[PDB]
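Working notes for the structure below.
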Amino acid sequence: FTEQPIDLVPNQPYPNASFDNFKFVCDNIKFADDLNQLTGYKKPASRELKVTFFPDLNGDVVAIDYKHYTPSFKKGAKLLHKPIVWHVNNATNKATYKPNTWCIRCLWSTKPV
């Protein structure tokens, strides 16, 4: 056994969405800056969303391997409530781009606006 991400469900950004000026932070700073490149984060960040790689879910965002992507996750996904982002070999490529743009808008704090 190697723990597969089993509790993946579709997620979707909310209509009337607002981009919170938040930043990604992660020990793989190359992965965080590639994700921050898709958000528009300007210094200083209002908050930091620590990104951890699955199965490590101690960060506010879990990074799932793109091998587990299904068309059901086209607008985003969440692994039991910690919003997710896709990665191939712990990095962003041209396959993860389009699904990750949706995953980033799922993080938009139009909730507490």
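Chain A uses Swiss-Prot numbers throughout; the residues present, in order, are 1907-2019.
According to its header, the structure was obtained by X-ray crystallography, 2.5 Å.
For all residues, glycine too, the Cβ spot is worked out from N, Cα and C.
Shown in sequence order, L1944 are the residues of the chain, 6+ apart in sequence, with a C-beta less than 8 angstroms from the C-beta of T2007 (variant position). In the three-state DSSP assignment, the secondary structure recorded for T2007 (variant position) is helix. Among the sequence features in Swiss-Prot, the natural variant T2007 to I is noted as follows: In strain: Eta/B.1.525.
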